Amino acid sequence: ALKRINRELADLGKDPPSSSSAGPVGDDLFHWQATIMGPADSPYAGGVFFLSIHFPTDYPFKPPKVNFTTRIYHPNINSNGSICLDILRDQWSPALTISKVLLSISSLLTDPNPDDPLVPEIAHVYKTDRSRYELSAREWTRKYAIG
Amino acid sequence: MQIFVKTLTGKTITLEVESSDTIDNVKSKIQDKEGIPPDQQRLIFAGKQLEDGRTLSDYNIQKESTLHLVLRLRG
Amino acid sequence: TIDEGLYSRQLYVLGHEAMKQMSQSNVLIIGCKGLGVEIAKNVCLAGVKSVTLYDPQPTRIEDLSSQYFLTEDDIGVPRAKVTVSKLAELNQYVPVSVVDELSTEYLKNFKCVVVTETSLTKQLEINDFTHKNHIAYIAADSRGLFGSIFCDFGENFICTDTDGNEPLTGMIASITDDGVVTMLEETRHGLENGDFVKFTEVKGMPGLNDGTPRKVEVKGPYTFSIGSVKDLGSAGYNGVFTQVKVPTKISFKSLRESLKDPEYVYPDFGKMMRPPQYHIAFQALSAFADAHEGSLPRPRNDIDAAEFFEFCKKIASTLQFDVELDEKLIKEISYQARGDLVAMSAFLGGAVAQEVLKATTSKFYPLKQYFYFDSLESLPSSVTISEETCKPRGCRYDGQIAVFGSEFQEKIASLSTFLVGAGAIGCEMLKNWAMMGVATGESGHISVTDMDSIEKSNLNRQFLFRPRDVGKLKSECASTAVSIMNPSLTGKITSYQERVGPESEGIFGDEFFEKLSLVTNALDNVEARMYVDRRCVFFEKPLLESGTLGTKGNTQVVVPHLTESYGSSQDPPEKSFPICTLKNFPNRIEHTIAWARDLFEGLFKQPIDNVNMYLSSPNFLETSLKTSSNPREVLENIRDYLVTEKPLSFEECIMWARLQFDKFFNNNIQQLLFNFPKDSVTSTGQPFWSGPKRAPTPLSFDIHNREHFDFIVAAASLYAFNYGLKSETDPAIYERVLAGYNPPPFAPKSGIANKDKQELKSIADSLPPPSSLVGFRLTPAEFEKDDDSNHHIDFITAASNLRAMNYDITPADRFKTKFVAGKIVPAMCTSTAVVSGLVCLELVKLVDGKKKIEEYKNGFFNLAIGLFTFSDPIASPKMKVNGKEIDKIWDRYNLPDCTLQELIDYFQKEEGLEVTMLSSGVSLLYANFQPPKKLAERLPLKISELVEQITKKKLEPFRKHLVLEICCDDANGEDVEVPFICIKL
Ligand SMILES: Nc1ncnc2c1ncn2[C@@H]1O[C@H](COP(=O)(O)OP(=O)(O)OP(=O)(O)O)[C@@H](O)[C@H]1O
Ligand SMILES: [Mg+2]
Ligand SMILES: [Mg+2]
C-alpha cells in the first residue's frame, strides 16, 4: 500500500514531470495535491490547475479519487471537478500509475471528446460555435488558471 | 494484394497490402485514410479479431479478403 | 403470500416461484442421528410444507457426539420424540411430526425421501418402490471421515435451470448477412456452443426480432454465428441479444441397476482412483454390519479389518469389478467405521439439504449419481492412534475419540480460540466447537465478539436465535444457546459487544492476543478481514477465512511461516458506472437505481447535515468558503432548507414534492433534448441517439398514474420526516391539494469580475444568525433498507421507475430495487453448513500441527452445479536480502525504541542498506527528499516521540509496539524490499 504509494512518489522525481508536481499534502500520503500545466497548443495555454487525489484504503485495488480544484471550462469536466474517465472509474486495472493519469488528463485537455460529454451545454457550444467555445475557455483559464 | 474493409455503416475501403504485413501497419494505413486512432480500431476477419504483434498471414488472409472495422468508444 | 420479511436473503437465491412450489412439498427423513437432524434443521429453515421423522432406536450416550438436540437426560428415549419438540420451534410455518412405524404405501405421502443410517437391504426395498412411483430418493451415509451421497429423482427428471445464473444479455455492433453477430468493443458475451439466444431492437434486420431462439456457434471472445440470415436481410446495425434457457431432461437409474454400473461424481481430480474403491467399501461395510447384527467394526481392530477386507474381495469378485483393491485405504475405512464426526455430518447435511431443494424445486443441476468424499488428510499424526486409545470411555465424546483418540481429545479440550463475528457462519462454528468439546479443559477458553443486533431477517439462517430474541445482541444469545447445548462450557466463554477495529485495540491488546491459539473469521466485509489478517500476521496466529455468495463458497487457511496471508489474495473489484452514464445517458435499470440513490442522498441527507453543522460550528461558513468544493451549493441548500422553503404544514410538503417531480423528470429532460436534439449527429456523422444512448422524452404529471402518486407520497413523507411534521397517506388530501397547482413556466436556456464573492456574501448574510435559532435541529434521513415503514425503498423504486420510463427502459419492482440499492448479499443455510464443515475439518489439521503444505487444502465449491474443488495453499514468497533467505510476510525486525538516526545507522551497518522511506500508520515519518531542516529537527528524537509529534496525538497507555513500513535502496541505489519493523516501546 504505502509501499506502492511511495514507490510512485519516488519515481515521480526520477521521472521529471515537465507538467505536474504531485505533492503529498503535509504528511498524509492518502491525500496528494498535484498540479497540471495548460498545454501550449490549447485554449488553456499558460494555466496552472490544482487537483486533489485521495487514495482509497484499498489502493491500488480501487481507483484513486481525482478531483479538479481550479475551475475549468471543459466539456468533460463539471463544476464540482469530477473527471470523466474510465481508467479512473471502471477501467481501473491494478496496473496503472499516477504518471498515466497525469498524461491522460493532459491528453484530454489537448482534445475534448464531445461525442460523450458530461456537460451537455458546453458540448453543444463546442459542436456548434467553435469560436465561442475558444473564447470561453480562454476567459475561464485567464480568470481562474492565472492568479 | 488487395483487401476490402467494411465499416459499421456499410462503407467499403480498398487497401493494398501484403500477406506478410503486420497488423500495426494496417492500422497505420487505416489511420492515414480515415483518421481513426489504431487504439480504437478493432478489425475482425472470419469471426476472429486481429491482434497487434502478428501478421496478416497469421490469420490466413489471402487475395481479396474482407475485414470489418469497428471503433472503440472513449469513456 | 411468501413472507419476504423472513425469507429476504433466500429469495435472492431461489426466487418467488421456487418457494411457491416448495411450500407444497413433503419431506420424509429416515434416521435421526447427527446427519439426519442436521438435514432436518436445514430443510425446516428452508421452508418445505412439513417434515416427518422416523428413527425409533433408543438414544445412547455416544449419539451425543454429533447430536446437539440431545442431553444426557435423554438416555433411553426415542430420538425422534426428543428431537421433534426442539425442531418445532425453529420455524412457525413448518409443522414437524413423528411416525412410529413406516409402511411402503405411506411413502406416497411425501415428495422427497431422505434415508440415513439404514441397512442396504432396506434401502433397496424402499428404492424399488420410490423409483417406479416418481418420488425423489436421496440416501446419505457418513462413516468417520468418509461420506457417500446417492440421488435418484426418477427417469424423467426435468431441470429448468442448470446453473442458477442470470440469462446473458448484451448489445450488438454489427450483424453480417452470413449470421456473423458481433459484440461491442471489448465486450465478452460468455456464451457457449449450443446455447440459444434471441435478438430484439435490431435495426436493418427486423426478422431477427421475431423472438425465435437460435443456435449459437462460438467463433471468438467477441463474435459468434447463428447460421444464414440471407432471407431476413442484408446487414444489421445495433440491437440487443438475450440468452434463452430451456428446460432439460435428465434420466436417472434405480439403485439396484446402478450398483452394478454406477456413475461417479469426482470431487477432486488429484485422487480419481478412490471412488471405485469406496463404492465396494460401503457395500462391504453394509454386508459386514448385516453379518454382525448391525454391529460396525470396532475402532482400530485388526481382525475386523481383515474380515472386512475379505468381504470386499468377495464383493469385488462377485460384481466383476476389474479393479485391484487398495488394502491400506480399505483397512483405514474399516478402522473408522464407527466414527461419527460433527464436521462431516454438517457438511453432508448441507449438501443433502441442497439436493432436496433441487429435487423439490426442479432447479439447478443435481448430482448424477454417486458422490464419494473423503478427508483422510485430517487424520492426526502427532498422537498415538491405536485400539487402546480409540476405545470408548462411555462419554459423550466417544464418536470423536473413536477416530482421533483420547489424547487428541485432550488436546482439543485445551484450545484457546477467538471467533470474530456471530452471524450465520459464527453460529455454525460455535455449534461445531460445542459439539467437539473445544476448550472444555482447564486451560481452554473461547471469546466471541460482535456488535450487531439480531434482526428478523437473520432468523432464516441463524438457528441459535429465536423470534423472542429480536433486538438483542448476537454474542449474548449465542453464548447462552451454546451453554444450554453443552453445559460444560459454562464460564469458559466470554462474549464482547465491541467492533473489531482500530478503536477496540484497548481490549484486544497484547495480553488478549498472547493467549490465543487460533482466530476464525465470520465477517462479511473485506476491510475487517484485512484488519484481522494484519493482526494475525503481527501475532503469528493461524487464521481461518470463510466466504459465501449465494450457493458458492470458499474457505482458506493461513498458517504462520508456511503460507501467505489473506491480503496477498484479492477479490474482484466493484464496477462503478461512469459518471457520464449515470448522470445523463442511462441504458439499464441499475443506472436508474444508482441515480435514485444519489438523488436521495443529495435531497434528504446532505442538506440536513449542512444545516445542522451550520448551527453547531461557530466558524462553519468561513471553513466551507475555502474548503468545500462548491460553497455556493452549500449556501443555497442552507438558505432553502432554513428560510426559503421551510414547510409549515403537510400541504407545503406536497407542493415541494410536486415541484421536485417537475424539476427532475420534466425540466432536465427538456434541457438535455434542447442541447442534443433527437436528430443531432456526432462528429463522424453517426446519429447521436443510437446504440447505448437512448433518446429521452419528458414526462407530464398525471395524478391518476400509480407511479407518479407513489413518488409524490414518498417525497412528501420523507420531507415531513425531515422537518418533523405529521405525514398522511389518504389519497383524498393529495388529490385535493395537487388540483390547485400552477406549474411555473420553463424554457430551455441556450446561454450566449470578482462579484461572485459579493454574491456569496450576500447569500450568506441572508441566513439567520446561529444565536437566533437555539435548539432547532432538522432530522437527517439515514438510509435503512430493512425497515419497511420509512418510505426509503419506496422512494428509490419510484425514482428509478420514473427515470426508466423517461428513457424507455424496463421498470423494476420493489423487490429488485431493494436487492440492488441495498447491496444485499444473497445467503443460504446449506452454504453456511458446508463452509462450517470445511473450516472445522481444517481446524483439526491445525490442531495437529501439520508442517507440510500439501496436507492443507483451500476449498472452493458451487452448489448450483455440484462442483467441489480443493487446492494446496500458495506458499509464502521468499526473497534474498543481504544474501539471506527472508520470508516476505512472516519476518520482521525487532528493535528497541532507539532514535531515528540510530535506526538508520543500524540498517546501514547490519543490513548494508540505505533507508529512503519510513512510515507508520498513515503518516510519512521520514523520507529522503524532505528538506534538511526538517530532518535535522527530527533526527535526534526517538521513534515514539516522533510519531507523537507528527500525528499530533499522544500514544495511548495500552500501546506497547509500533509497526513501521520501510523502503530502502541498496548501495547501487536499486530498490530492495525489506520486512516491516516491530519497534518495542
Ligand atoms: N468489523 C466487525 N467487527 C465485528 N463484527 C463484525 C464486523 N463486521 C461484520 N461483523 C459481524 O459480521 C456478521 C455478518 O454476518 P451476516 O451478514 O450474516 O449478518 P447481518 O449483517 O446482520 O445480516 P445481513 O447481511 O443478512 O443483512 C454480523 O454479525 C456483523 O455484526
Ligand atoms: Mg445485521
Ligand atoms: Mg451482512
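Here chain C follows Swiss-Prot, giving residues 14-765, 780-1012 in order.
Looking at the header, which is where the method is noted, we find electron microscopy, 4.0 Å.
Yeah, the Cβs are placed from backbone N, Cα and C, and that goes for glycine too.
Listed in sequence order, the residues of the same chain lying 6 or more apart from C:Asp537 (Mg(2+) 2 binding site) and placing their CB within less than 8 Å of its CB are C:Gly434, C:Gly436, C:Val852. Residues or ranges marked as ATP binding site by Swiss-Prot: C:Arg22, C:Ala437, C:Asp463, C:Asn471, C:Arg474, C:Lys487, C:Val513, C:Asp537, C:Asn538.
Per Swiss-Prot, Mg(2+) 1 binding site is recorded for C:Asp465, C:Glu468, and the stated evidence type is similarity to another entry. A 10 Å cutoff on Cβ-Cβ distances gives C:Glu468 (Mg(2+) 1 binding site) a total of 16 other Cβ atoms nearby, all chains included.
Under DSSP, C:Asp537 (Mg(2+) 2 binding site) is assigned to coil, being neither helix nor strand in the three-state scheme. What Swiss-Prot lists as Mg(2+) 2 binding site is C:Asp537.
In the shown protein chains, 20 other C-beta atoms lie within 10 A of the C-beta of C:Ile592 (mutagenesis position). C:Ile592 to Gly appears in Swiss-Prot as a published mutagenesis result, with the remark: Strongly reduces enzyme activity.
In the three-state DSSP classification, C:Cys593 (active site, glycyl thioester intermediate) falls within a helix. Taken from Swiss-Prot, the feature active site, glycyl thioester intermediate covers C:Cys593, and the record attributes it to sequence analysis.
Take the CB of C:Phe598 (mutagenesis position) and look out to 10 A: across all protein chains shown you find 22 other CB atoms. For the mutagenesis result C:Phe598 to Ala, the note given in Swiss-Prot is Nearly abolishes enzyme activity; when associated with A-701.
The Cβ neighbour count for C:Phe689 (mutagenesis position), using a 10 Å radius over every protein chain in view, is 21. C:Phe689 to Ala appears in Swiss-Prot as a mutagenesis experiment; the accompanying note says: Abolishes enzyme activity; when associated with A-701.
According to Swiss-Prot, the experimentally introduced change C:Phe701 to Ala is described as follows: Nearly abolishes enzyme activity; when associated with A-598. Abolishes enzyme activity; when associated with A-689. Annotation note: C:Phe701 (mutagenesis position) sits in a coil segment as assigned by DSSP. When other Cβ atoms within 10 Å of the Cβ of C:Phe701 (mutagenesis position) are tallied across all protein chains shown, the result is 18.
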In sequence order, those recorded positions of C:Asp463, C:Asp465, C:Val513, C:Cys593 whose CB lies under 6 Å from ligand 1: C:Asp463, C:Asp465, C:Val513
Near-A candidates in C:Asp463, C:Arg474, C:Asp537, C:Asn538, C:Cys593, the recorded positions, by Cβ under 8 Å: C:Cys593
Spatial neighbours, same chain, of C:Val513 (ATP binding site) - Cβ under 8 Å, 6+ residues apart: C:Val433, C:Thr462, C:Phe521, C:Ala541, C:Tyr544, C:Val545
Distance [Cα-Cα, Å, rounded] between C:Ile592 (mutagenesis position) and C:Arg22 (ATP binding site): 30
Top Cα neighbour of C:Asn538 (ATP binding site) in the set of recorded positions C:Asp465, C:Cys593, C:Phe701: C:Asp465
Candidates from C:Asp463, C:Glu468, C:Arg474, C:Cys593, C:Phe701 close to chain B, where recorded positions are judged by Cβ under 8 Å: C:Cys593
Distance-selected recorded positions near ligand 3 (C-beta under 6 Å), from C:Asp463, C:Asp465, C:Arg474, C:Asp537, C:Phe701: C:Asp537
Candidates near ligand 2 among the recorded positions C:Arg22, C:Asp463, C:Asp465, C:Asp537, C:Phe701, judged by a Cβ under 6 angstroms: C:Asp465
Surrounding CB atoms that lie within 10 Å of the CB of C:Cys593 (active site, glycyl thioester intermediate), all protein chains: 21
C:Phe701 (mutagenesis position) and C:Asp465 (Mg(2+) 1 binding site), distance between Cα atoms, whole Å: 50
Euclidean Cα distance (Å) for gap endpoints C:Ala780 and C:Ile765, 14 residues missing: 17
C:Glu468 (Mg(2+) 1 binding site) versus recorded positions C:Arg22, C:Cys593, C:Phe598, C:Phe689, C:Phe701 - nearest by Cα: C:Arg22
Among C:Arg22, C:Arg474, C:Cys593, C:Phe598, C:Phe701, which are recorded as recorded positions, the nearest neighbour of C:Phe689 (mutagenesis position) by Cα: C:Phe701
